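One structure is given below, encoded as structure tokens.
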Amino acid sequence: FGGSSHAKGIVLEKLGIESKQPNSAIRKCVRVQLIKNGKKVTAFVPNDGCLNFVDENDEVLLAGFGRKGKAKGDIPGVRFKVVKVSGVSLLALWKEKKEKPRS
Amino acid sequence: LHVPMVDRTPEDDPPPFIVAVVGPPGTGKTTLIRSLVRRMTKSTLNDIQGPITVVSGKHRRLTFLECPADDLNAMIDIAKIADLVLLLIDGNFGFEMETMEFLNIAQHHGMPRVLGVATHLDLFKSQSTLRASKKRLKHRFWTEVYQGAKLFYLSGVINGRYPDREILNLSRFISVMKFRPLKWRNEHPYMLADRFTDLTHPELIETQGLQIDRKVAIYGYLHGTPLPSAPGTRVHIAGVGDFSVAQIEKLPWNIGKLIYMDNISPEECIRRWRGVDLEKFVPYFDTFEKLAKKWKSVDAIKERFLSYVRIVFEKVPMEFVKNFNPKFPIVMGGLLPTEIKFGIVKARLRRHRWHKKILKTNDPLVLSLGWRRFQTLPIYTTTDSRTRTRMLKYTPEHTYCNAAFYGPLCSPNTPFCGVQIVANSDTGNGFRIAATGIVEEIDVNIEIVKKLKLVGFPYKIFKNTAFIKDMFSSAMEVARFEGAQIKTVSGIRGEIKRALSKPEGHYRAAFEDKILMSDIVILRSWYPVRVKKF
Amino acid sequence: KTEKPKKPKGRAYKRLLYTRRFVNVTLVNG
Amino acid sequence: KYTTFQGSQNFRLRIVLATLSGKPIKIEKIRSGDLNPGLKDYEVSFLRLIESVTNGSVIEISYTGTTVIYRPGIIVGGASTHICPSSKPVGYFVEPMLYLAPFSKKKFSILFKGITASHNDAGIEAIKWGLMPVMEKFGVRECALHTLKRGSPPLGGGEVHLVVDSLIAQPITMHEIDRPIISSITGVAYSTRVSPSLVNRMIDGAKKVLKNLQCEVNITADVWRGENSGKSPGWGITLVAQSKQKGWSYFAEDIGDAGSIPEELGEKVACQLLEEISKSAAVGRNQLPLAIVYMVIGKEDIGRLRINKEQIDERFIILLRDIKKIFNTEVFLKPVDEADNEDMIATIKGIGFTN
RNA sequence: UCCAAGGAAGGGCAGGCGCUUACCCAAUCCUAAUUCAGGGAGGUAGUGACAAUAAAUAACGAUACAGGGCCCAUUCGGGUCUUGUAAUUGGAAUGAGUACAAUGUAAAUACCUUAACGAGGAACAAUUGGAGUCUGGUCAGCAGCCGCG
């Protein structure tokens, strides 16, 4: 960020992670280019699934990790997460409190 | 960005603004419609012959549209194409679980400028508690759904409805606030039908029979990209099928001429203009002597260094002549290559909101692909190891699958709409939603992993030296399959050592651990049998 | 949404702890 | 089956025009007056190369080969290895899939085997440095031709590997109205089984020709000996001009037959390079059919291309007539306002996805 | 601005968004062609998490089989056993909401009152969370024998 708390960007590609508990499953990262800057930064998706949900080429919102940078656990080098794809606030789609738009 | 950009410039007053008044059929929508044209035409027209062209100024022309909730296909069809959805409500909807599913249809087709209008609340409520109910329904929609929406509250003043400031507030919101662009609708040329005429090539014995199609001449105005760009092109008519245009019409020494006049040889084009096979890549040159002598000097390259339409058809055939009616509105679609072609396609899916059933492979589905809708058997599969290893016959709450099926083939991977049909006497809407997502990817000639289980129970086990009481009955099968690698439900490897002349399930076979009596010796990788075609 | 919570709210939620603490601290102080 | 074509003319063109369009066509009357009527050996193996990368494609050929019904499938590709006949070099077979490279679902990793050069088809440096930097102007960022062995006729013995990594959905819009300025001229003189001094004989022939110019002359000597040289002795030379401002190239090529003068070969390819500069405006005349394919297949937008009247020949006109039989596309030409020369502007609307 | 082609007419003005305005001369005063009536004077209605007020979600009995019950020290161990599992089951009760009449009366609405309805757990449907050495599911990759997440 430019010192800010949030920023809006566009997904260009979707990467792959993996886990150890309770089994090995993909834990998902992406590459998101900043709209205001053009910088493409890695971002993590904290949830189960939601690789199904987000997309390529969608305009997303970004937030921090609450550790002043500083990648959380065994995720090497990601400093940001997505809270709102298309401004739809991921947790609403997480239960079924919202339905994804046309794109 | 550019596909919305091409739409704004040529469109002006003769392309109208799309107005779709969509709600329940039980309400008096017609009073609000004729009230709306009482605002448009001076004060005195209250008759419905829609759809029809109403001329109102040079700013915007406005054609008004209607459809009941009893028609099933146009409930889909008007949703993807409307610039304006006008929802009228009664004071008793909100947890009516069978007649409000169209909201999710407009969600999946994409939300235009949409409206909530409450008028029968006056007919239903008469106390101060309706002010809380209005805000509560506002907490339901659209303010829950989309930020920046307005809820319109109007009077029940049935026939005899106002010309006053309230219709200027509605038409204020319609005229001032404009739409938002859609991705793939603007990627296609699409035309709504306005005037429908039929010519029969005057009377002959060939003009009627069991199979005779006549000359349907249709008229209207264009939207989206310009449709005249190529004659004889393909087209889709919704509810009837795919066709091609008979004739397209629209009512709103030059070497470049010499190229595409095919009655003239190219040597005559060059010869009249100035003064063979591209399989040889090396271009033509002159002789070594002439090019050497001419290129003795290098001076010659020294600077080289530092809208209304009249559309003709010979369709439809005879059976839809009996399907003539006052026109329930039909828009024309557009077919494209790499979308007109067929293929096995894989789609990504999730489950409908307020949906209460499981979704099986064996129950066919209606599928809205753009301007198309196909009943198709939805075969599901899943991965668990970044590759296919299993398949599922139905859709639980546990996970949500990916669909693979032979349908039409579409490379650009459009968004997905899977609707399950109900009759017009079951719930209240024309369809009930099954699953929605995006077309995931394109994949033809693919084969599904269908694995099964062979049952063998162990009772007294050593690592390399073991017998099963009951897993088989033939020593010949085990003798053919002794080179294979047998497994166990916890993951213990093994192979068949030998059938050992016992067609009874007892046979020597090795494992890398002694098999647990709570475990079962199994076998996987089984027959992948064919796709359902429909 | 989870159908797990059945436990009391507010005053009855305040009611249960003081009954528990009356059982807990009496053996604790002894 | 419906779009009817005639003769064996533009055989690789008509197959690729049907493949990218997804349209069924028909080609009939192929060498019907000839003593050996129908398809040749390389034309049969051409469609064998088609079948190796596609899926859902249906090819129906008459028993004498004079009539071919082609119905295309999807472009899949992948990794494979093809054997080319002695009738045509591998540069005959690189040329059609360059059109098919960015639109593939999986990357092209294809090893060719056989003769690598002729007098009529394209050379390797004409592929590597003549046609591959041209598609780089359209966003083809990563493309690689890995020459493992060189193959000299009649015996060949060469291996080349195509590596394509950039996959796009449409090319970018052309914007070319000015004739570019050439900064420097380089080249590759190569040989098989013979002396490095014979390469220097080709070097001294062109430096006799091109010492008069005020640009740089830096020709790379490409000597090969061992198992990496093939089975036959021979030599060739490709001389490429450079526009280092944007990345425009102009090249000339020929190979050397046994007993010939390699100095005359160096003189000829130098003067053919000079002549092609005098005949071109933006692209070479053989770079031109590479470009015009990339015009139509792009997104729905208006582009511009500077062309020369010397580029306007019978090969060019039939090139425009083939696209209208497939895509119904008309090229719109406006002359330049310049009075120093007589060029005109090729304006072609890309198809996008319009039916 | 219009034009029947002659001429005629209005002053570059409000207001909205960008950051929905309805009713009455019953009051006070003023005027009156004045005991009549009017008042772009005046009076009433619409508008809502940046804040924020009061507090509703259950109360009290009942019996029967029943106890390896809890706390602290991650410990090595010690102390304290008045405790729950059952609609067993029973009568209370209030008002969220439904409604005559009256008051008020700018004509007039709300406000302040109240006959008549409204509980045995589907009730008359509250969370956002935090942990978890719990319970389940064939996977780097491996045999000679025992195992990994």
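Residue numbering for chain B follows Swiss-Prot, covering 54-305, 547-569, 606-636, 787-1014 in order.
This entry, so its header tells us, was determined using electron microscopy, 8.7 Å.
Heads up, the Cβ atoms here are built off N, Cα and C, so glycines get one too.
Record features (Swiss-Prot):
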DOMAIN    B:68-233  domain 'Bms1-type G'
BINDING   B:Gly76, B:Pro77, B:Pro78, B:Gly79, B:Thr80, B:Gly81, B:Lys82, B:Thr83  ATP binding site
MUTAGEN   B:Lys82 to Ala  Strongly decreases binding to GTP
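Apart from B:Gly76, B:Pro77, B:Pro78, B:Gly79, B:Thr80, B:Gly81, B:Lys82, B:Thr83, the residues listed for ATP, the same chain places the Cβ atoms of B:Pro121, B:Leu141 within 8 Å of the centroid of those Cβ atoms. The most densely surrounded of the binding-site residues B:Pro77, B:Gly79, B:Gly81, judged by C-beta neighbours within 10 angstroms, is B:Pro77. The DSSP secondary structure for B:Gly79 (ATP binding site) is coil.
Its Cβ taken as reference, B:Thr83 (ATP binding site) is surrounded by 15 other Cβ atoms within 10 Å in the chains shown.
Taking each Cβ in turn and tallying the other Cβ atoms within 10 Å, the top scorer among the recorded positions B:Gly76, B:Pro78, B:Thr80, B:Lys82 is B:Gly76.
The two recorded residues, B:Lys82 (mutagenesis position) and B:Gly76 (ATP binding site), show a Cα separation of 8 Å.
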